[PDB]
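Novice: The structure is given below, and queries will be raised subsequently.
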Amino acid sequence: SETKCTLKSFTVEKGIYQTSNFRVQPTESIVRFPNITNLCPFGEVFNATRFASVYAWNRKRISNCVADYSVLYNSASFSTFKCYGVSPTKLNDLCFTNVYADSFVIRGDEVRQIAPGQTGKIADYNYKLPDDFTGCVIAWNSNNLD
Amino acid sequence: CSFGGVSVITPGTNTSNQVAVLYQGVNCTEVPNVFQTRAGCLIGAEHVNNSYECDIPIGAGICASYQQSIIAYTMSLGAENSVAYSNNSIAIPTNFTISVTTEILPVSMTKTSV
Amino acid sequence: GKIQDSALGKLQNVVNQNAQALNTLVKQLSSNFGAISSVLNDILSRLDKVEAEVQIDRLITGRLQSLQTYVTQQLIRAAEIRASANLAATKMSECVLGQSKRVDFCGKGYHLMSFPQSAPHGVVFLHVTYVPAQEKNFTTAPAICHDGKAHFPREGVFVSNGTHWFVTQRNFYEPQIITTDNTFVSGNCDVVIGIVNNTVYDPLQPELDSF
Amino acid sequence: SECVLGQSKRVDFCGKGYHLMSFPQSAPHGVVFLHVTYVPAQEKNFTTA
Amino acid sequence: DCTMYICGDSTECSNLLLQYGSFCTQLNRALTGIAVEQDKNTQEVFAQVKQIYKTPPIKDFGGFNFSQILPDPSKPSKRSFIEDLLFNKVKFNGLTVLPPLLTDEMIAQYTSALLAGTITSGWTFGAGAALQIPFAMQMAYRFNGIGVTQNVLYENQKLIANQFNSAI
Ligand SMILES: *[C@@H]1O[C@H](CO[C@@H]2O[C@@H](C)[C@@H](O)[C@@H](O)[C@@H]2O)[C@@H](O[C@@H]2O[C@H](CO)[C@@H](O)[C@H](O)[C@H]2NC(C)=O)[C@H](O)[C@H]1NC(C)=O
Ligand SMILES: *[C@@H]1O[C@H](CO)[C@@H](O[C@@H]2O[C@H](CO)[C@@H](O)[C@H](O)[C@H]2NC(C)=O)[C@H](O)[C@H]1NC(C)=O
Ligand SMILES: *[C@@H]1O[C@H](CO)[C@@H](O[C@@H]2O[C@H](CO)[C@@H](O)[C@H](O)[C@H]2NC(C)=O)[C@H](O)[C@H]1NC(C)=O
Ligand SMILES: *[C@@H]1O[C@H](CO)[C@@H](O[C@@H]2O[C@H](CO)[C@@H](O)[C@H](O)[C@H]2NC(C)=O)[C@H](O)[C@H]1NC(C)=O
Ligand SMILES: *[C@@H]1O[C@H](CO)[C@@H](O[C@@H]2O[C@H](CO)[C@@H](O)[C@H](O)[C@H]2NC(C)=O)[C@H](O)[C@H]1NC(C)=O
Ligand SMILES: *[C@@H]1O[C@H](CO)[C@@H](O[C@@H]2O[C@H](CO)[C@@H](O)[C@H](O)[C@H]2NC(C)=O)[C@H](O)[C@H]1NC(C)=O
Ligand SMILES: *[C@@H]1O[C@H](CO)[C@@H](O[C@@H]2O[C@H](CO)[C@@H](O)[C@H](O)[C@H]2NC(C)=O)[C@H](O)[C@H]1NC(C)=O
Ligand SMILES: *[C@@H]1O[C@H](CO)[C@@H](O)[C@H](O)[C@H]1NC(C)=O
Ligand SMILES: *[C@@H]1O[C@H](CO)[C@@H](O)[C@H](O)[C@H]1NC(C)=O
Ligand SMILES: *[C@@H]1O[C@H](CO)[C@@H](O)[C@H](O)[C@H]1NC(C)=O
Ligand SMILES: *[C@@H]1O[C@H](CO)[C@@H](O)[C@H](O)[C@H]1NC(C)=O
């Protein structure tokens, strides 16, 4: 049947026909990650009393710590959560060598200026994301506070 | 982990429905009338000592044919002949056969424009 | 009468590969190549130009690569047909319009005649050849020593039927008496190896004595 | 066919010089022909007519 | 395997490839054609002899020493010395190399058969039955074909043998 199907014919002439390719498909799924017990979150990055001004962005290395990104993405606060080179649904399947978190404030309609390869006052004179940025941009309203 | 070409050795469907499967390259230990050809594991063919002429190629000297079951065999190159050479001996034909032999050659293919 | 009972596969491969090549080129028109449809009339009913253009570019890319593959395949396979055509022309010249001393160029055995026959996209040569048959073993010698001078076959091979010696042509047994007409002399008979002794016959010797 | 199974009157088809014999030898992906040929030697000048 | 090369084990990549259509099959088909052509090429060179001729044990070939080009009797592969010299001197990503149909020993058997026929029977095993001829007489008729009268072989046979033995 595979021969008839690969020849697109209901009859087959004498021969040897490469009908298919087999592969001994994987029996079970392994998972292995470092045994890092620290959970040290982005908490002091999102909820700081005052942020940096945009010209002098505050950079914190989140490193040697577990990070559930779902509890970030589920926050109804984050009006923008545009990600590049990685997708939010999969962040929990990855592990990263370093995670710099850079935090600052900007006027609402100027948030769209931040994305990689954009240009204009932020991207020109204050903070520029590289065109091969892999990362996520999180932005939320702060007129209630700042 | 191991992979290979599943090659179906078949007589014509006019002759029979039986077929044999050559799993190229893999050794029969890893596959699951089982025969480890040097081309790979062959399932559903019977190994026979008789070196017949090659009907369906498999590889590395093994061929398969239908004899009813599929059989797999190391092909023969021809009968074996010492010509009875001696420094004083000539053989001469005392007769002849006119044979008419047919040689067919391509000369063209269909002219196509697209 | 045996040609009725009897290589066409090497010619049918031309018919079959051109068929399969065209059929594959037609089937690739059903391929989406990432577009939302395989049929351009769908794209152009569904979408307006600024979006259709990206869809059309995918279809163009995949169709143009399908057709460049076809034309590359045909250029390669046309070079193979021209090799076969030049070979067929050489066989027409050398086997039909001639007789060929080229072993196996015009069928097995020694070539006599060839006759051309037309076939679909091809030519069929009926090569008539002489295959020698019914071998007999004979004792043989390179030279006959006579009167101290070495006689060699002028065109043939010396054969013995045990008792006598004869010249024959090599490719068919017609035994002829060893004579100064059928043999030529070179040198005294000491220098050759494998030699034998037999009385070569001069036709002048009886005829002159018959005077 | 022409150099092993035969003798070739075709100049240079079976080595330099007049072809006598050829012996086939196998090689990887190929065949090697040992063409045995008669090459004439030691010319002398002669007057001819 | 075009799919193993383009994707490996990746069902979504394999599915996207289906939208590009028969290109995956055309490559498998074209390489299958090349592959069968290689067995055809090898057969049309070596299977010109339909009958595996054998040399006698007594190598009485008139002084000509074929020992470098006939098979070695001490070896299981049955290569000659010059063949053995030549055969000395000259992964996971979905590629595979297929074994040839004729093994190197089968090519050695055919090459031995063509050579044995040549030295024991001349052209005749090609042109039909392997009518044996003493090798000195075969060489003398080969001489006669190059326009050199056949006595020039027999009167110089030790020299012609010594030249050939040196040339090999
Ligand atoms: C050359 O001769 C061999 C040997 O034949 C024997 O010797 C002869 C002189 C004569 O007396 C024969 O009757 C002897 O048999 C040939 O081999 C024989 O071939 C026949 C078939 O034609 C076969 O029935 C015999 O058994 C063979 N004999 C032996 C001893 O093997 C051989 O065929 C001749 N060579 C060629 C190329 O024709
Ligand atoms: C910043 O502070 C807020 C308020 O204390 C935290 O809010 C929690 O956010 C998670 C994730 O969306 C929710 O599941 C909880 O229900 C929230 N709690 C409350 C009381 O609203 C938030 O976790 C802090 N930021 C970070 C990054 O941890
Ligand atoms: C040469 O061979 C041919 C073919 O075998 C011989 O012709 C046959 O001879 C038998 C009798 O011996 C007849 O019954 C056949 O009818 C003949 N065939 C044909 C096609 O005519 C022929 O006799 C042989 N000649 C010699 C001298 O051996
Ligand atoms: C070898 O051939 C010769 C010639 O045909 C044979 O000699 C003849 O033999 C017959 C008897 O069989 C005589 O009647 C003739 O007179 C002989 N002719 C000559 C010229 O001598 C000879 O018999 C053959 N020998 C063998 C063994 O076949
Ligand atoms: C072939 O003929 C030659 C010439 O008749 C033979 O040579 C003679 O042989 C006798 C007997 O041995 C000697 O007495 C003569 O002196 C020899 N003559 C010469 C010139 O050498 C020769 O023996 C014969 N060979 C065979 C095999 O019969
Ligand atoms: C053919 O040539 C070979 C190679 O020179 C000869 O074989 C050699 O003979 C000597 C002396 O017995 C041995 O020491 C070598 O080991 C042999 N070489 C090989 C490769 O076997 C052979 O003797 C020659 N043929 C004849 C009939 O003399
Ligand atoms: C033809 O040329 C050959 C090669 O130069 C000569 O052969 C050599 O002859 C000497 C004796 O003069 C021998 O010692 C050698 O062994 C021969 N060579 C070989 C390879 O055996 C030959 O002498 C020349 N003949 C003529 C008539 O000039
Ligand atoms: C199919 O089988 C029948 C016998 O049932 C035979 O006559 C016919 O020639 C066969 N056809 C082919 C194409 O082999
Ligand atoms: C497979 O079988 C062959 C013999 O058919 C053997 O040479 C080889 O070592 C075996 N194992 C592998 C991994 O090829
Ligand atoms: C084939 O040969 C082997 C010996 O090499 C033998 O054991 C086996 O039984 C033979 N096969 C058959 C079907 O007789
Ligand atoms: C043939 O070989 C034998 C040895 O088997 C030898 O005695 C004889 O002289 C040789 N004859 C010829 C003509 O070469």
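Shown for chain E, in order and in Swiss-Prot numbering: 737-826, 854-931.
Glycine is treated like the rest: Cβ placed from N, Cα and C.
Swiss-Prot feature annotations, pasted as is:
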- E:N764 to K: In strain: Omicron/BA.1, Omicron/BA.2, Omicron/BA.2.12.1, Omicron/BA.2.75, Omicron/BA.4, Omicron/BA.5, Omicron/BQ.1.1, Omicron/XBB.1.5, Omicron/EG.5.1 (VARIANT)
- E:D796 to H: In strain: B.1.1.318 (VARIANT)
- E:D796 to Y: In strain: 19B/501Y, Omicron/BA.1, Omicron/BA.2, Omicron/BA.2.12.1, Omicron/BA.2.75, Omicron/BA.4, Omicron/BA.5, Omicron/BQ.1.1, Omicron/XBB.1.5, Omicron/EG.5.1 (VARIANT)
- E:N856 to K: In strain: Omicron/BA.1 (VARIANT)
- E:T859 to N: In strain: Lambda/C.37 (VARIANT)
- E:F888 to L: In strain: Eta/B.1.525 (VARIANT)
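How buried are these features, and what lies next to them?
Specialist: Its Cβ placed at the centre, E:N764 (variant position) has 16 other Cβ atoms within 10 Å.
Under DSSP, E:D796 (variant position) is assigned to coil, being neither helix nor strand in the three-state scheme. Sequence-distant neighbours of E:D796 (variant position) (same chain, 6+ residues apart, CB-CB distance under 8 A): none.
With a 10 A radius on its CB, E:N856 (variant position) counts 9 other CB atoms from all the protein chains.
When secondary structure is read from DSSP and collapsed to three states, E:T859 (variant position) falls in the coil class.
Counting every protein chain shown, 26 other Cβ atoms lie within 10 Å of the Cβ of E:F888 (variant position).
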Novice: About how far apart, in whole Å, are the alpha carbons (Cα) of E:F888 (variant position) and E:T859 (variant position)?
Specialist: 39
Novice: Do you know offhand how many angstrom separate E:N764 (variant position) and E:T859 (variant position) by C-alpha?
Specialist: 12
Novice: So, in DSSP terms, is E:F888 (variant position) helix, strand, or coil?
Specialist: coil
Novice: So which of these variant positions, E:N764, E:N856, E:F888, get their C-beta under 8 angstroms from chain D?
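Specialist: Qualifying residues, whose Cβ lies under 8 Å from chain D: E:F888.
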Novice: For the variant positions E:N764, E:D796, E:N856, E:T859, E:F888, which ones lie near chain A, with a CB less than 8 A from one of its CB atoms?
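Specialist: Cβ contacts with chain A under 8 Å: E:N764.
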Novice: Would you list the variant positions among E:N764, E:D796, E:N856 that come within less than 8 Å, Cβ to Cβ, of chain B, in the order they occur in the sequence, writing 'none' if nothing qualifies?
Specialist: E:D796
Novice: Counting across all protein chains shown, how many other Cβ atoms sit within 10 Å of the Cβ of E:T859 (variant position)?
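Specialist: A count of 14.
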Novice: Give the three-state DSSP assignment (helix, strand or coil) for E:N764 (variant position).
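Specialist: Reduced to three states, the DSSP call for E:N764 (variant position) is helix.
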